[PDB]
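Structure, as structure tokens:
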2 protein chains.
Amino acid sequence: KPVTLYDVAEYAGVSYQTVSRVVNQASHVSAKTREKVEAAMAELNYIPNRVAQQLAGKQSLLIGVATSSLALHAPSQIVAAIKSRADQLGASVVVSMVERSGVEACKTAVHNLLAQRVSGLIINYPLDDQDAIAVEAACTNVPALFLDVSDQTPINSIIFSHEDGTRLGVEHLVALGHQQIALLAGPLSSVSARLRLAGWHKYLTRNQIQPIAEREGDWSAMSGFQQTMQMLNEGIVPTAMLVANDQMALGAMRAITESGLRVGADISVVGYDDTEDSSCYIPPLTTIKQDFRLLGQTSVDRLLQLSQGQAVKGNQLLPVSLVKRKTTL
Amino acid sequence: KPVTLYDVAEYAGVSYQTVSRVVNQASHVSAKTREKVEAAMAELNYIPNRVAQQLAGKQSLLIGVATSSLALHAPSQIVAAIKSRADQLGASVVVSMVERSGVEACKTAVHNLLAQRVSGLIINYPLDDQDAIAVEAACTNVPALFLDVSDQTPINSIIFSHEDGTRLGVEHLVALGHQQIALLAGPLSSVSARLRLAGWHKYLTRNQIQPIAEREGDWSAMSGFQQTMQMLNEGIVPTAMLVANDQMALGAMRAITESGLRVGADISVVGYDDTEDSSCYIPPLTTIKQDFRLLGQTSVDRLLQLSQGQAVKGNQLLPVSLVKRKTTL
DNA sequence: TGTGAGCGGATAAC
DNA sequence: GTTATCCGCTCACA
Ligand SMILES: C[C@H]1O[C@@H](Oc2ccccc2[N+](=O)[O-])[C@H](O)[C@@H](O)[C@H]1O
Ligand SMILES: C[C@H]1O[C@@H](Oc2ccccc2[N+](=O)[O-])[C@H](O)[C@@H](O)[C@H]1O
């Protein structure tokens, strides 16, 4: 097993404290003694057992992250931006991936993250209000920030403004003069899917419009395809569709096209996310931009502020925007 | 400061060892004593400080993973399947994301993973032969498995058979009677991009064919677009293209279409990966299937075998396959 | 099951 | 520049 601080004590002729001094950039070192000790640990390959450094009391800021499967677009992008920004702040990051659906699984996750004595948690998992409050509670003393909860949940949270996103989409379609609109929402088991569904209903109502169709996908392009197919086979043919995310928009666009209709000219389409690929869809997809980098970056900055008892409690809203491409004509 | 094993000692009337026994599914427990101790830790909220469990000597097959940015499709899918399979085997997994390009960065990564005293490493980062060997060396005593190296590198490794993939693609295009083929390879800084480029050249040669064009993308759909555009603007117009991955194939398809040509009928196309989205591209993309789940699953199984001094040293090849869609006509 | 000593280190006084 | 000694636990012993 690994080179101890004790192994460098004898291979340098000093004590475990002498080496400790040198390693910690010590105050008062035997001058040439530090030159010999550093050479001793260099020839040997000393990598400080952080497991022991932490238990011994070394105050290191370590961010824990419970997130939905990384197999999903947005989650990954976010974990990415998190780690990124973390490294940039000299902060470490351990992440626990929750696959099983349920609050229990998400608790299990928070449990292990807690065990690793993280200094704060970031929960990017769909949680219902009370469930979110329960998780919040289990975070024994440590701050927790939520990324997949509703703006109404009484906890700390950062989320993109579904209010602005759904409006932007509805007002765009209406300004184009659309009235026969259909809705393809994400899975209802996802808080964010629901918020967006609501958003649409809300503003569709303010313009005295009623969706002539409303289907549920599962974030996947295939679903977007199947649902838009069944819809078109039931004779319901809108002139514009609002889809819960770019990928399902893709599947939607497929079905629309393989059905002899022209995305844009016959049935306009609008996505959500503005993923990298969306800009090269056939034709280019008009969508709602959600700056995952910003979310991830902001999430870390904030979790650190909270860890420092800074007064920034509550829910925060990140801006979004409309990206006009070629699917809305 | 969390509930200790000591806090459950007094709130149950026993010692730190009594609770330890109960927690570890003990051999000889005071019968009704265990019933009282379990009730004591249940009302309290005991979460074993894994930081101390490890330092104390608890052998936990803790798998470390150095990987390319999770923002990239395949990496994420893989980390996913890894954690998945890990949990399923009761194995823990810490991952260090390498963003900066370079061997140094990948070493830094292996360094921190080592510090956390992982029992084995999985390196999913593009490494040149010697670099790979150097990293292999820095893994002080612990086993390392590589996923982004060449089959010729003298280290443990698992990779999909680029030999089979490129052949499948070339023989498919030829059987369709294509002769004017162009090549769009991934970034040359990526081992796997190169292997596939080679693969193509290799089998294109055995059929006495010379690419009438060869361009380099960066994995992104945009690149696939730009490159296929410039190519089409230089008057070079093939009848089939072999692309390093589905996403660039998408960009390629875009450019082909916006150029008045019919993907399939005018310029056939073939991708690599068979990502989820590929099946709903306009039209559906013909590609080379790489079962990321299998890779990730296999990777963990193998890293454990090696950790147990099992004789499975060397390089392993994972099968791939051709998925005929509508882009090759 | 009650007891006692080492893990890899860090402070905080000695 | 030591030096005693606790961090939070796991066993090996008794
Ligand atoms: C940026 C937002 O996007 C959502 O992302 C989702 C979630 C899963 C798969 C795709 C998407 N998506 O948007 O296409 C998140 O669930 C939400 O919590 C927040 O990250
Ligand atoms: C299955 C393989 O595919 C490669 O994945 C890559 C990497 C980034 C973006 C696209 C692809 N690709 O294949 O199209 C990896 O380099 C290699 O490590 C392994 O993950």
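All residue numbers given for chain A refer to Swiss-Prot; the residues shown span 2-330 in order.
Quick check of the header: X-ray crystallography, 4.0 Å.
Backbone N, Cα and C define each Cβ position, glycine as well.
What Swiss-Prot annotates here:
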MUTAGEN   A:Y17 to H  Broadening of specificity
MUTAGEN   A:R22 to N  Recognizes an operator variant
VARIANT   A:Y282 to D  In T41 mutant
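Annotation note: A:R22 (mutagenesis position) sits in a helical segment as assigned by DSSP.
For the pair A:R22 (mutagenesis position) and A:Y282 (variant position), the Cα-Cα distance reads 60 Å.
Ranking the recorded positions A:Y17, A:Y282 by the number of CB atoms within 10 A of their own CB puts A:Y282 at the top. Between A:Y282 (variant position) and A:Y17 (mutagenesis position), the C-alpha separation comes to 62 Å. All chains included, 18 other C-beta atoms sit within 10 angstroms of the C-beta of A:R22 (mutagenesis position).
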